[PDB]
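Asker: The following block contains the structure, expressed as structure tokens.
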Amino acid sequence: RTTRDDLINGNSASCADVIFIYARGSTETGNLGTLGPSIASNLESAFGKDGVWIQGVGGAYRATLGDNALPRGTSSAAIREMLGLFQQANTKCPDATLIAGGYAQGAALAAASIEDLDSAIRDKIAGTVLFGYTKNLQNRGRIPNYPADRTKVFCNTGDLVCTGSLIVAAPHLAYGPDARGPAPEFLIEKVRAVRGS
């Protein structure tokens, strides 16, 4: 439901083929928040419960509203936490295909983490979905150092965080349909394009 620590809890001797690392939005609960459980259930339907590990970014990522105003749209401590989870996935399960996602501050966190990641681990992330991407205008709809064909951004018309503001208006809270359908569809397509483990 809102807390999933499948990578931290998982046995290295029985690695999943696909590991999904997700960062929630500001003030959201657990480590998956409101959109992460919907994506997780559809990934489990596609790959099976034993085939995919879902891992939320918890620990030092507090998802504090005020940190949206920091230079990279989140805190340095939060970036260190998500970088550490990508490094743990790479170490624990070197043949797993990775996929990533984030909502709002969590989408800025996923973009900052992927930009800073060692290239050999970044290149294993077959697809990344970003909802309400707070650095959408600034980064021109891209994640630095990461290919456009592996990125999908969901930015609603009238969600002001997609157009360079930090104001929260009603379209920012309307990504439920996307998390239920097109975002898992994109992630499953990008994993099957390369394959699994």
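Numbers in chain A come straight from Swiss-Prot, and the residues shown are 33-229, in order.
This entry, so its header tells us, was determined using X-ray crystallography, 2.5 Å.
Placed from the backbone N, Cα and C atoms, the Cβ positions cover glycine too.
Here the residue is the original one, but Swiss-Prot notes a mutagenesis experiment at this spot, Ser58 to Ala: Severely decreases activity on p-nitrophenyl butyrate. Quoting Swiss-Prot on the mutagenesis of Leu97 to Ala: Increases activity on p-nitrophenyl butyrate. Among the mutagenesis entries in Swiss-Prot is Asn100 to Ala, noted as: Increases activity on poly(ethylene terephthalate) (PET) and decreases activity on polyamide 6,6. Swiss-Prot lists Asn100 to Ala, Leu, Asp or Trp among its mutagenesis entries, and the accompanying note reads: Severely decreases activity on p-nitrophenyl butyrate. Taken from Swiss-Prot, the feature active site applies to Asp191, supported by experimental evidence. What Swiss-Prot says about the mutagenesis result for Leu198 to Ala is this: Increases activity on p-nitrophenyl butyrate, poly(ethylene terephthalate) (PET) and polyamide 6,6. Swiss-Prot lists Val200 to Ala among its mutagenesis entries, and the accompanying note reads: Increases activity on p-nitrophenyl butyrate and poly(ethylene terephthalate) (PET). Marked as active site, proton donor/acceptor by Swiss-Prot: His204. In Swiss-Prot, a mutagenesis experiment is listed as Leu205 to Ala, annotated with the note Increases activity on p-nitrophenyl butyrate and decreases activity on poly(ethylene terephthalate) (PET).
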Asker: Round to the nearest Å and give the CA-to-CA distance linking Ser58 (mutagenesis position) with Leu97 (mutagenesis position).
Answerer: 5
Asker: Judged by the number of other CB atoms within 10 angstroms, which among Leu97, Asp191, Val200, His204 is the least packed of the recorded positions?
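Answerer: Taking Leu97, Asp191, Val200, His204 as the recorded positions, the minimal 10 Å Cβ count falls on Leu97.
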Asker: Work through the recorded positions one by one (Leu97, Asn100, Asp191) and name whichever has its CA nearest to the CA of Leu205 (mutagenesis position).
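Answerer: Checking each of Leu97, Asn100, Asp191 against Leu205 (mutagenesis position), the shortest Cα distance is to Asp191.
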Asker: Of the recorded positions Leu97, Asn100, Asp191, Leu198, which one sits closest to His204 (active site, proton donor/acceptor) when you measure Cα to Cα?
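Answerer: Smallest Cα separation from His204 (active site, proton donor/acceptor) among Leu97, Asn100, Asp191, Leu198: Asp191.
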Asker: Report, in whole Å, the straight Cα-to-Cα distance of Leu198 (mutagenesis position) from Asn100 (mutagenesis position).
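Answerer: Cα to Cα, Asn100 (mutagenesis position) and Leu198 (mutagenesis position) are separated by 8 Å.
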Asker: Reduced to three states, what secondary structure does DSSP give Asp191 (active site)?
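Answerer: DSSP call for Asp191 (active site): coil, neither helix nor strand.
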Asker: If you compare CA-to-CA distances from the residue listed as 'active site' to each of the mutagenesis positions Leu97, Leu198, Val200, which comes out shortest?
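Answerer: Closest candidate to the residue listed as 'active site', judged by Cα separation, is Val200.
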Asker: Would you mind checking how many other C-beta atoms are within 10 angstroms of the C-beta on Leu205 (mutagenesis position)?
Answerer: 14
